[PDB]
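Colleague: One structure coming up, written as structure tokens, with questions to follow.
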Amino acid sequence: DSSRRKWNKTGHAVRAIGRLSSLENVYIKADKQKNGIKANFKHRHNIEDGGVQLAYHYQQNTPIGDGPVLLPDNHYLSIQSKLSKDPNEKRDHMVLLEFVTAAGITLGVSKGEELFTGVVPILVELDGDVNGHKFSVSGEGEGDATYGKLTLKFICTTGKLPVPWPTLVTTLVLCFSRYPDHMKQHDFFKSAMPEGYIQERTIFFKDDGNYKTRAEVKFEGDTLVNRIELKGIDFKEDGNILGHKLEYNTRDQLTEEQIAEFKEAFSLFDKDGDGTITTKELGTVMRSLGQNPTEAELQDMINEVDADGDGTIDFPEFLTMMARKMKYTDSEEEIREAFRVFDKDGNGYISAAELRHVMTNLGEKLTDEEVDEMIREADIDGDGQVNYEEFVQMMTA
Ligand SMILES: [Ca+2]
Ligand SMILES: [Ca+2]
Ligand SMILES: [Ca+2]
Ligand SMILES: [Ca+2]
Ligand code: NA
């Protein structure tokens, strides 16, 4: 419709500012005390019946040998994962496809790099204990660091896995990231090879238990091996983990129709129509929505999604970030933040006088009739206003 596709335009623009304002990548820092790196990241797991389970990761990497290593400046890795099932497999199993790419240093090789120039066989061995429920996982596949590509099949060798597969993905080889030519001096992971590194994590599942991991990642001959011990404590008997309430698969399906909604939202930011979004342009939309960021914040927000590191959001970089932002569910707190962009008085209801103060402050002419058509489209209980539960309907597939 002509008032339906005025929701998507305004809604996508807000979800996009949401994405630009959060921290979704794997942030790496030098740790000179340990001759190593530290990392941290927020992972999302879709809850089958709706909502999201967050898993907050802290990470530490330590060389096994005394060789010199590369200690990087601050960057991040960007990871895209697809989970699938092997149709001829009786055993509890996971087929995993990962792409891993290093970015985050805008445009201004160790001996280990050389072991990754081609396709490297991969072996993974995990022993686990969560709340006393013990399990082992075996995996095999191969990695191509040229393209940051990993393929792996994993078996549960103990029978039924006591936790959902998706919760083990982060634990079950960042030495296969594609690093740009300008960032090769920052690849610690390959630098440690072949003697290897210790990778330790702690993973906090919000409102539930935590995992502790210790892994040896090294060459055993010509194979890259990941040997992992995992311990989980304090999990709820009927939480999302132990009660197996998380989506396995997470559809990867952007319709032609959705891409086109992304473009219309994109064009709100790209006011000069040159196919990219500058700090100036991002700033302009955000001031117009109340917020008032610095040049420094805008550079950081753009850096979160700047694949090519040119200091702008290219249309493709935008399509990518919006794709991700539809694959994984937002938190209540994130949707709340979205709502408050419309809900200026904080009373918990979007008036028709609130929707306009957004729309005519975002450079849109519209009669006090098409406004009322917007409200009507979203308003189920009929009060002529938009409450939180109503908003949450507008902001979904
Ligand atoms: Ca532009
Ligand atoms: Ca760019
Ligand atoms: Ca209000
Ligand atoms: Ca209502
Ligand atoms: Na163990």
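All residue numbers here begin at 1 and follow the chain in the order shown.
Determined by X-ray crystallography, 2.6 Å, according to the entry header.
Cβ coordinates are placed from backbone N, Cα and C, and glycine is handled just like the others.
According to Swiss-Prot, the record shows the following:
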| type | residues | note |
| --- | --- | --- |
| MUTAGEN | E98 to G (Swiss-Prot position 222) | Suppresses the 399 nm excitation peak, leaving only the longer wavelength peak at 475 nm |
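Describe the structural surroundings of these features, if you would.
Modeller: Classification of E98 (mutagenesis position) by DSSP places it within a strand.
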Colleague: Far apart in sequence but close in space: which same-chain residues, 6 or more away, have a Cβ under 8 Å from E98 (mutagenesis position)?
Modeller: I79, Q80, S81, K149, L150, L152
Colleague: Please give the Cα-Cα distance in angstrom between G108 and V109, rounded to a whole number; the 13 residues between them are not modelled.
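Modeller: The separation between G108 and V109 at their Cα atoms is 18 Å.
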